[PDB]
Amino acid sequence: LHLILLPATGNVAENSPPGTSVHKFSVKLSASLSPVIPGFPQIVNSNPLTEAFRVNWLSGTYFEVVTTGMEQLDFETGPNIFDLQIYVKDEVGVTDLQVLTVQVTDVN
Amino acid sequence: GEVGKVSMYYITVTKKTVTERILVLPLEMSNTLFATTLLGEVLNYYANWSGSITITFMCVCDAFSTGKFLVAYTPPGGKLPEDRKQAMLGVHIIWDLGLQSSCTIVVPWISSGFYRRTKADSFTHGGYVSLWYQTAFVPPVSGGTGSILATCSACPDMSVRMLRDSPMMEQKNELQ
Amino acid sequence: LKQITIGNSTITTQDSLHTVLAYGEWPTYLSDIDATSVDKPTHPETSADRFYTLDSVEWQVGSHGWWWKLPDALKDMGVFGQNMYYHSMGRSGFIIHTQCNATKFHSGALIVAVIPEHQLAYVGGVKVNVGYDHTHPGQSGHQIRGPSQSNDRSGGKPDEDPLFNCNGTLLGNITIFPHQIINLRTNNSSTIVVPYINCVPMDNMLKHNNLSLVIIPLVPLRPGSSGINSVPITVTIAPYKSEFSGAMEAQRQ
Amino acid sequence: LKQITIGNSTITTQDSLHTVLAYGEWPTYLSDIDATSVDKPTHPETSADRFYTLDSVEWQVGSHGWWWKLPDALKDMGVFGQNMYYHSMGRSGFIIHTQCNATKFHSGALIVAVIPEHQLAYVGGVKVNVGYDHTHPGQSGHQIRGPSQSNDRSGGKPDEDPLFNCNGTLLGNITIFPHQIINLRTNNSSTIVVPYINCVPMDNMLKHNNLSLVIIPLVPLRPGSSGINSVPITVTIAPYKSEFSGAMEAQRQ
Amino acid sequence: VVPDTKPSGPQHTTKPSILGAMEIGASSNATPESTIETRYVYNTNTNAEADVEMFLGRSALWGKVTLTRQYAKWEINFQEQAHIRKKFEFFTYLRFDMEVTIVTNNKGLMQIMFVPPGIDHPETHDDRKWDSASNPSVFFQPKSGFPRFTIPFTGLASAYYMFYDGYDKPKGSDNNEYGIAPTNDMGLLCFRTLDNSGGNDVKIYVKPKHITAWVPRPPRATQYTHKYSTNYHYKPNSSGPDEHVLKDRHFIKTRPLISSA
Amino acid sequence: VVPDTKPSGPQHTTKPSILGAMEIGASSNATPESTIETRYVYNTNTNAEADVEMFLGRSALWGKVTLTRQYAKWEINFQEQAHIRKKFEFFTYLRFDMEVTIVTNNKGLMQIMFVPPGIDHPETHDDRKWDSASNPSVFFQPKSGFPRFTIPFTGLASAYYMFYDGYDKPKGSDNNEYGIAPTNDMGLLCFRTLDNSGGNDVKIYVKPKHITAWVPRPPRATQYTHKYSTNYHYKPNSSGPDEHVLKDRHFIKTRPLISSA
Amino acid sequence: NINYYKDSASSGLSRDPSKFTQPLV
Amino acid sequence: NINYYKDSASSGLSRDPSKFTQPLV
């Protein structure tokens, strides 16, 4: 496996509604075409600790990082930057961890 | 997703249980990695270059994060390693992380000919520089990260010849 | 600080101690007054003498230790392994470098020793020579798996009790061997230089393992305030002043 | 009489001529004034420099010749081959020894030459580079199979006409190359010493073949009064003053 | 020449010549003798093709003009041709005499009048201002010859401003001119043809010589948009209803995956 | 000069200077003083016209081009003209500066741009790539002059490969290129005309000088078929139902009877 | 080394890296 | 013997047979 486009940095607005996007990444299947376990890729850890980053599934082998809104982003208070790590994992089983850095913009 | 953003100058490393290939830099002074730095943007005016390169890796993380990385340079003619047991057989170094963050691998001048073409081809290719987790990256917290940078320069014995046009500049419009 | 450069490869360290020199002797070549074969020995000197870094092991809570037999660990590491298989005899000193770094929140210690002729004990019971496949595990090392009554007994498995050094002698007296300690409080690496210790000038690199590298978790690894419960240990061995003689066909099959 | 001893191996001959020295130069090491890489080269000097004797070929009536590419023929001959695969570059001179003896009733001759850069011609027609698998046959050599209109044309087969040296130049002018003749009337062997002939100090031992050994039956082999219609030819090549540099992983797959 | 490589055996040193510091703003002196085992290599390459004189002294094209009615005008500047403007924008201050060569496909009899700054040039051919008493002029027949003449350094300072971070008028002024535009003008060349024979294409090749570059800079990493203006946001489609979309036009290519290249 | 002939009386020797050995791979030293009775002959001929410098240094034709729309391109190589390719294929490695002369029947104003390796050449006349800052270019008017310029040895090795028995990519690769094709490229020359006057025929005469040949070879004994390819089987009729018949095209004439010629 | 135009500006082309790479005190 | 272009590569034409015909030991 190879997590495509995910050593990377995201950007979410401060007063962002639940469901807004952060980043769009994909996954290469190690040229044996073993699909990904249906629950994966997921988020293992956040940098300081966080929820509301759920990794949804766009059509195909494209995934997306989406804030689910269970926790609110208030940049004028902390925290302001998050470093989520994404764990894609396929059928035969060969994990890949990659880190997505999320910054929260300062909505005036 | 990064070109045009300052975040295209660093990659994020973390604590992984098993060794991984973090980063690969094909020694091609026409590759957009080098062709945009001072080294590459000077060397691209010249058809040939012959000397030794310096690559200085720096880790920007907290003061409690430590880790060891293996910086390997696979000589010309050698396949891209894709395993640390294969990468460590070429010119490699191993740098710690503490009280000092920057470390330099001197990609030596290994070549058959006397000059290596700037626009990389298959006859004079320069090899690859791969960065591997030597033991890990251990941050002070569970999900800590570290951001690694890299600079390139030329050793005093680097030389160039056959000045030419640089492919790193274009003019499609007319300047008025 | 430190930096150790053998041909083609460089080792760098930042919180490192004084390099142990096993028995005060640097690895040297075989002097004519001490040689016994007549054929001229070969000296690679730059493709054999370099830092081959074996696989990394996982130091967890409850890991009992690992032992690597030398030069068996390098039998497939580059032209050193290729010379091991193509020459009847050989001698070599080593420069064993151990690397483990965790944090200023982790705790623990490793006793990193180098045992000459670590004749392993049988896993127990009847008089049976330990199997060839087990005292020659290659670069993968051997996890010690700790003592128990349920360890397998078939095929001459070696002894798995790290307290008795897997050979019948008490740990803690292991410090008579060229050793060092990786205390995660003070240092994060260990270097040991070992000459060729054997009662004969050269001997077969495959049948006989002169040294044995043994790493034992003297004190367990506490994670402290940090969710990191395990740290990788890496062993970077480098032959030095190696010479082989008596060329022949590859001793593979 | 003659006797040629390189490390570990000895060649002896009884009806032998004066040893040809290609271009009057003995194989030497790479002087600092002529070197271009910085890494220190390795010198096996006793396990690489020895007489590797390739397979014997059958000289019959109608055999057109055989050519061996060097150093490709030795790519799996001992630690010389192992160094060829583990080092980015390398240079070496050779000591090529040819052996064919029949009788005082047999007749015939062989023109044994050593062609630097024997760029082989395509087996004919369209512009196609000769295949990699064919100009690198290994130690097995390559039987020439003679010219015809029915030779296969697929996959860049090399040229099979021994008169045109398989490259477009006439035979008989081949004597401009370091050569010798095995006339079964007068001698039964041929020795040729060849230095490293290449316009660059070292180059990859696998992509590029500097020399080419070519043995052509100039005059067919008459059996005369004896029921023996064929004689084996043996080629005993020995690297000499070989040095490699730029260590790396094995360039196998 | 470049220095030779010195030999280096196995070293076990406690002063690492590898561990430097990127923060101190100094580059590392690490030569390959510090990392690996080197051999003595008599190395005799020279960087003679890289020094400023031989780097810039190559007589590039600076401007094109077109004789409309046997007349064309060109104000001397390196700002129109991006390839040479980049090689100049390498450095901040440059001091050089320049050697102008005129490659014209015209046939007949041409005249070039180098108008020094501050006077009126001839606004057309057969103007009265062509009969000049002091403005240096060059006559030539394009067949059998390429006219060439050296302009010494006309600076009003110790060097030329490639970049100027200032204005020419005080604060409250209204037509302030940012950049190097007011800092210097090298005059202009007025071309005319006295015959009617040839074409109209005139190329002005200018060779900086006796160069002395003064402050290095990051080479321009974006296609130019205007002259004297160091903008880079290209407004590609002024007509369409997207005129407020500004391309960037950089040369940084993207790769599909790091750790795979 | 060649050596003089020494006198030689009747000799009755027991060491025959005639009976040699062809098998030893050495040529015989037998001068006519060994076979017959010679007289002293002051012989002063020189082989000065045979040394490599005066043998190859004669400025032969290397390639022809044709200006299609005031534009033509030629990649520098000796592989197209068989007569000079043979004189080069005499030797294995050759090291020489070369002196290029352009014999063009065009009239007007031409431009030659020597494009060093690795960059894009102008794909047509009035291309933007012609305004170059560093690519060395040559302007000339064909009437009154033949343009000439020396290219020093641009080798990436100590010599040129006339024959190369290797490939450029490793074993498993798919587009491997046999021969000398990847070993070197000397750039290329892009010709254009700024006027419209003359013809379109351009001949490039190149003179190897400061030559140093390195390994002799059997001179080519067959007509060439391709460039960089050292094939010799000519496939004469690709259309007809004989395309799989390959002529040889050698120069060995046959005689009707031996012992009669 | 002749100067045919009897002037300095008419001549042809004329002819320490630590100022950078080490600008420390 | 004047060199008008002040360069070596610009000059005109510059100026033991036993390596062959006897390559014996």
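Swiss-Prot numbering applies to chain A: residues 20-127, in that order.
Note: Cβ is positioned from N, Cα and C throughout, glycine not excepted.
Packing around A:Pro26 (mutagenesis position) is summarised by its Cβ count: 25 other Cβ atoms lie within 10 angstroms of its Cβ, all protein chains included. Looking at Swiss-Prot, you'll find the mutagenesis A:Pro26 to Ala noted as follows: Complete loss of interaction with human rhinovirus C.
According to DSSP, A:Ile100 (mutagenesis position) sits within a strand segment. Record note (Swiss-Prot), mutagenesis A:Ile100 to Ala: Complete loss of interaction with human rhinovirus C. The unchanged residue is displayed.
According to Swiss-Prot, the mutagenesis experiment A:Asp102 to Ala or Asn carries the following note: Complete loss of interaction with human rhinovirus C.
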At the Cα level, what's the spacing in Å between A:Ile100 (mutagenesis position) and A:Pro26 (mutagenesis position), rounded? 15
What is the interatomic distance between the Cα atoms of A:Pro26 (mutagenesis position) and A:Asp102 (mutagenesis position), given in whole Å? 10
Check each residue in the chain of A:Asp102 (mutagenesis position) that is at least six apart in sequence and keep those whose C-beta is under 8 Å from its C-beta; list them in sequence order. A:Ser65, A:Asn66, A:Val118, A:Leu119, A:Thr120, A:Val121
Cβ neighbour count (within 10 Å, all chains shown) around A:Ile100 (mutagenesis position): 15
Under 8 Å Cβ-Cβ to chain E, which of the mutagenesis positions A:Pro26, A:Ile100, A:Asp102? A:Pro26
What subset of the mutagenesis positions A:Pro26, A:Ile100, A:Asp102 has a Cβ positioned less than 8 Å from a Cβ of chain B? A:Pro26, A:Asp102
